[PDB]
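Student: Attaching a single structure in structure tokens format; questions to follow.
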Amino acid sequence: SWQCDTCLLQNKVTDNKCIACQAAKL
Amino acid sequence: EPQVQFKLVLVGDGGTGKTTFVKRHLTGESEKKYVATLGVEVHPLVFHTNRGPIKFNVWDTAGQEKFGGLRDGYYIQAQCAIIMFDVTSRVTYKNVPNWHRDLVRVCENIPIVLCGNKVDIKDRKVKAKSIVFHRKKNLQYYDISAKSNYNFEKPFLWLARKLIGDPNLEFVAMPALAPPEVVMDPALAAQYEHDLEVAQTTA
Ligand SMILES: Nc1nc2c(ncn2[C@@H]2O[C@H](COP(=O)(O)OP(=O)(O)O)[C@@H](O)[C@H]2O)c(=O)[nH]1
Ligand SMILES: [Mg+2]
Ligand SMILES: [Zn+2]
């Protein structure tokens, strides 16, 4: 699991963006 | 090596002191981030447990609560929460069930702590005897005083023990906190702590 460097939420590899704020994975 | 962190959502009536509260933690305050698509400052609060470092990622609102309920995007993946009311303000306590509902709806069964902020003020309105919502469920309750740091750590310790499942988890050191801008009388703290016990063993 990677981490979104905008909100710090722990998303999944299958996720390509954030399931909380709709922010792109870098 | 991967880090231990939880999303913690901080909800309750506007004016209850949520922002004042998450901000007592200097490092969290300075490293906090800003989801602009949701109007939310996330505050990384690290606590040092006898088991290691744990990060509560506290989501604090940019005020949107005074004008209605929050969007799912806010509650998403919450893994614990703090509900806050103002002890000088009965209506904030009366809206506590409201928040709890809007929460559970999105976060099926997560640990929650109920908090009575502003205990520093002398003329209190919501005494310990009135605080009853937490009687039900899985709702630990603490008096707190953001501006004096009183019981600041309590809500978090209790949440850490649930998410780890270690009743014997301890914080080795109290995090770096902003100096108490008001004093918390040891008398009030003692009467109020006593008024909490003489309630848990009663009704
Ligand atoms: N006496 C006292 N006042 C507080 C405390 N925490 C917050 N306040 C006051 O409550 C008002 C609103 O606080 P704020 O953090 O902005 O509330 P929020 O809307 O829940 O985020 C401010 O004027 C604060 O100074 C506290 O622990 N004690
Ligand atoms: Mg605020
Ligand atoms: Zn995000």
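All residue numbers given for chain B refer to Swiss-Prot; the residues shown span 6-208 in order.
Positions of Cβ are set from backbone N, Cα and C atoms, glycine also.
Annotated GTP binding site per Swiss-Prot: B:18-25, B:36-42, B:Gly68, B:122-125, B:150-152, in sequence order. Under its mutagenesis entries, Swiss-Prot includes B:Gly19 to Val with the note: Blocks DNA replication; when associated with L-69. Swiss-Prot lists B:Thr24 to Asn among its mutagenesis entries, and the accompanying note reads: Has low binding affinity for GTP and GDP. Decreases nuclear import of proteins and RNA. Stabilizes the interaction with RCC1. No effect on nuclear location during interphase. Loss of activity in triggering microtubule assembly at mitotic chromosomes. Quoting Swiss-Prot on the mutagenesis of B:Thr24 to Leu: Has low binding affinity for GTP and GDP. Almost completely abolishes interaction with BIRC5. Among the mutagenesis results in Swiss-Prot, B:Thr25 to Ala has the note: Minor effect on the interaction with the alpha phosphate group of bound GTP. The residue drawn here is the original one. Record note (Swiss-Prot) on the mutagenesis of B:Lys37 to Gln: Mimics acetylation; enhances the nuclear export of RELA/p65. For the mutagenesis of B:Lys37 to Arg, Swiss-Prot gives this note: Decreased acetylation. The structure shown keeps the original residue. Mutagenesis annotation in Swiss-Prot: B:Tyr39 to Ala, described as Abolishes steric hindrance that traps the essential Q-69 in an unreactive position, and causes slow GTP hydrolysis in wild-type. Loss of one hydrogen bond with the gamma phosphate group of bound GTP; the structure shown retains the original residue. Quoted from Swiss-Prot, the note on the mutagenesis of B:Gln69 to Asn is: Unable to hydrolyze GTP. Increases binding to BIRC5 and promotes exaggerated spindle formation. One mutagenesis experiment named in Swiss-Prot is B:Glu70 to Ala, and its note says Strongly decreases the relase of bound GDP. While the structure shown retains the original residue, Swiss-Prot records the mutagenesis experiment B:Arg76 to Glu with this note: Probable loss of interaction with NUTF2. Loss of transport to the nucleus. For the mutagenesis of B:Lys134 to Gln, Swiss-Prot gives this note: Loss of normal mitotic chromosome segregation and defective mitotic spindle orientation. The structure shown keeps the original residue. In Swiss-Prot, a mutagenesis experiment is listed as B:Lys134 to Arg, annotated with the note Loss of normal mitotic chromosome segregation and formation of sister chromatid bridges.
Explain the structural surroundings of these features, please.
Tutor: The number of other CB atoms found within 10 A of the CB of B:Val124 (GTP binding site), across every protein chain shown, is 25.
Counting Cβ atoms from all protein chains shown, B:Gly19 (mutagenesis position) has 15 others lying within 10 Å of its own Cβ. B:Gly19 (mutagenesis position) carries neither a helix nor a strand DSSP state and counts as coil.
Cβ environment of B:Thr24 (mutagenesis position): B:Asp65, B:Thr66 lie under 8 Å away, each six or more residues apart in the same chain. For the recorded site, B:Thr24 (mutagenesis position), the DSSP three-state label reads helix.
Within 10 Å of the C-beta atom of B:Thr25 (mutagenesis position) sit 16 other C-beta atoms, taking all shown protein chains into account.
Within 10 Å of the C-beta of B:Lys37 (mutagenesis position) we count 19 further C-beta atoms, all protein chains included.
Mapped onto three states, the DSSP output places B:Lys37 (mutagenesis position) in coil.
Long-range neighbours of B:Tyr39 (mutagenesis position) (same chain, six or more residues apart, CB within less than 8 Å of its CB): B:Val45, B:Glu46, B:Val47.
In the three-state DSSP scheme, B:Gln69 (mutagenesis position) is classed as helix. Residues near B:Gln69 (mutagenesis position) in space but far in sequence (CB under 8 A, at least 6 apart, same chain), listed by position: B:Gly44, B:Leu75.
Counting Cβ atoms from all protein chains shown, B:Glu70 (mutagenesis position) has 19 others lying within 10 Å of its own Cβ.
Its Cβ placed at the centre, B:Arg76 (mutagenesis position) has 12 other Cβ atoms within 10 Å. The secondary structure of B:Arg76 (mutagenesis position), as reduced to three states from DSSP, is coil rather than helix or strand.
The Cβ of B:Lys134 (mutagenesis position) has 12 neighbouring Cβ atoms from other residues within 10 Å, across all protein chains displayed. B:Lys134 (mutagenesis position) carries a helical DSSP state (H, G or I).
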Student: Spatially, which candidate from the binding-site residues B:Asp18, B:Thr21, B:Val40, B:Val124, B:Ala151 is nearest to B:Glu70 (mutagenesis position), comparing Cα atoms?
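Tutor: So, of the listed binding-site residues, the one sitting closest to B:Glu70 (mutagenesis position) is B:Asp18.
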Student: Listing the recorded positions B:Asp18, B:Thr25, B:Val40, B:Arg76, B:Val124, which lie under 8 Å (Cβ to Cβ) from chain A?
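Tutor: Sorted by position along the sequence, the hits are B:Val40.
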Student: Applying a 10 Å Cβ distance cut-off over all chains shown, what neighbour count does B:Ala151 (GTP binding site) have?
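Tutor: Excluding its own Cβ, B:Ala151 (GTP binding site) sees 27 Cβ atoms within 10 Å.
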Student: Over all shown protein chains, what is the count of other CB atoms within 10 A of the CB belonging to B:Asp18 (GTP binding site)?
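Tutor: Its Cβ shell of radius 10 Å holds 22 other Cβ atoms.
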Student: So which mutagenesis positions out of B:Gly19, B:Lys37, B:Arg76 end up within 10 angstroms of B:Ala151 (GTP binding site), measuring C-alpha to C-alpha?
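Tutor: Passing the 10 Å Cα cut: none.
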Student: In angstrom units, rounded to an integer, how far apart are the Cα atoms of B:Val124 (GTP binding site) and B:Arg76 (mutagenesis position)?
Tutor: 30
